[PDB]
Amino acid sequence: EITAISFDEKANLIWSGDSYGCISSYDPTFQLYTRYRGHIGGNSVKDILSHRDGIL
Amino acid sequence: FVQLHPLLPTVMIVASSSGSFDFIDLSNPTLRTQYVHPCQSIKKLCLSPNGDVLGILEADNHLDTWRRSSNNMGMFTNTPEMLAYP
Amino acid sequence: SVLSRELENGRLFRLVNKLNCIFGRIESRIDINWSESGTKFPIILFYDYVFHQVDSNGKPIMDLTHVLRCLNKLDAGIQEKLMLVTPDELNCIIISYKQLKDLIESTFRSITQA
Amino acid sequence: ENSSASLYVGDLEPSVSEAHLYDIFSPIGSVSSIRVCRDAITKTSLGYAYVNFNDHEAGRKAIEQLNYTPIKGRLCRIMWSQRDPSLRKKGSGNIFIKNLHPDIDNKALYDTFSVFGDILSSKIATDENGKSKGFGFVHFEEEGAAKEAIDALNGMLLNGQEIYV
């Protein structure tokens, strides 16, 4: 259901959005770090990007 | 899927829907590295600021990197604010 | 000699004054800056996290030791790391205290006048 | 200034990219950022590069592993970074030589000649399978280490060829 992907420039995390509502960060090869929402509802996310300070 | 390299902002990677990806020059198109994909077609793929990380990602949540084994590391950097212990 | 073990109320009661002074105001019960996409979102979340911490059977059981432990810690303003869940996989934020202090006093002052 | 790498290749090419460049010093570790900033109507050589690493010590480490070996005729030049208060930093001139010895390289040149005077740019005409072309430009930070190397031995006799001012 994964619908948007980006990195972070400062860690080994992955930043994924499924089709459930969420946005998650991921450790190396098979481990998650966080999964939060900044999303209202419906589908999760159009797109994801990295930044100097955080994740948009 | 056409994406310029981060450290090499003219050299790109070009990849199809099934995954015929090629590390390819901008200037000399003869210098192609046509890495085939012996697996299923893709949704998306991402990059390597450390230059040695293939991330193929479908809806399966199973990554694999194909490059030579320069590092035992995954991504670029190693400063996590809750690194292995909150 | 007996009044020695009674004094830890007034700071605590002012903490509850600041706490339940603005928690569920009817204009702010349903609005933009208090949803999961809203601004002051986890100030709700930790709030009842203490107050409805489920057991191994899922029963929200107090264990007021842990409650007042957390209460003095949040009252302090020190820098910690805090796991938080819905229970399920959403809105998890690992945070410290002094920014929570700052948003609390900011919201209180904004409520107090403009 | 320039406490970091700032590793400055000059005397550039029109139409050879940084591809094989990054191919060669791949296994060294610290390769931070490589870029030639450019003009707008300009697909010819202009004359400033930035093979930037993290610190200066990574540049010296890149020297100390292996440096100045011939591939594609180009040799990577070192950090200069020297602007309008440097009217004569590397422009305080050089000995210009007619009839250098025809085996004069740059590496053994500065190796034996690190004693008297520090050579900045040994702009030496070496071509066609190990032959210094007689004319060269041994270049310094001043014109004092130049006179030091001249008054020591302005060249010497190893196969007899003294060099020129």
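Chain D is numbered as in Swiss-Prot; shown residues: 34-198, in order.
Using the three backbone atoms N, Cα and C, a Cβ is placed for every residue, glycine included.
Taken verbatim from Swiss-Prot:
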DOMAIN    D:38-116  domain 'RRM 1'
MUTAGEN   D:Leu79 to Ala  In PAB1-14; fails to bind poly(U), but not poly(A) RNA; when associated with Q-166; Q-259 and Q-362
MUTAGEN   D:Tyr83 to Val  In PAB1-16; reduces affinity for oligo(A) about 100-fold, impairs poly(A)-dependent translation, but still interacts with eIF4G; when associated with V-170. In PAB1-15; fails to bind RNA; when associated with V-170; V-263 and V-366
MUTAGEN   D:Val148 to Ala  In PAB1-148; greatly reduces poly(A)-dependent translation and moderately reduces stimulation of cap-dependent translation in vitro; when associated with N-151
MUTAGEN   D:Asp151 to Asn  In PAB1-148; greatly reduces poly(A)-dependent translation and moderately reduces stimulation of cap-dependent translation in vitro; when associated with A-148
MUTAGEN   D:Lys166 to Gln  In PAB1-14; fails to bind poly(U), but not poly(A) RNA; when associated with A-79; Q-259 and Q-362
MUTAGEN   D:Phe170 to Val  In PAB1-6; selectively reduces poly(A) RNA binding. In PAB1-16; reduces affinity for oligo(A) about 100-fold, impairs poly(A)-dependent translation, but still interacts with eIF4G; when associated with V-83. In PAB1-15; fails to bind RNA; when associated with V-83; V-263 and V-366
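Neighbour counts were taken as the number of other C-beta atoms within 10 angstroms of each residue's C-beta; across the mutagenesis positions D:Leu79, D:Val148, the minimum falls on D:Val148.
The least crowded of the mutagenesis positions D:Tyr83, D:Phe170, judged by other CB atoms within 10 A of its own CB, is D:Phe170. Here the Cα atom of D:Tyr83 (mutagenesis position) is found 30 Å from that of D:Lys166 (mutagenesis position). For D:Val148 (mutagenesis position), the nearest of the mutagenesis positions D:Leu79, D:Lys166, D:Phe170 in terms of C-alpha separation is D:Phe170. Across the structure, D:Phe170 (mutagenesis position) and D:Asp151 (mutagenesis position) are spaced 14 Å apart at their Cα atoms.
When the alpha carbons of D:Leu79 (mutagenesis position) and D:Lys166 (mutagenesis position) are compared, the span between them is 26 angstrom.
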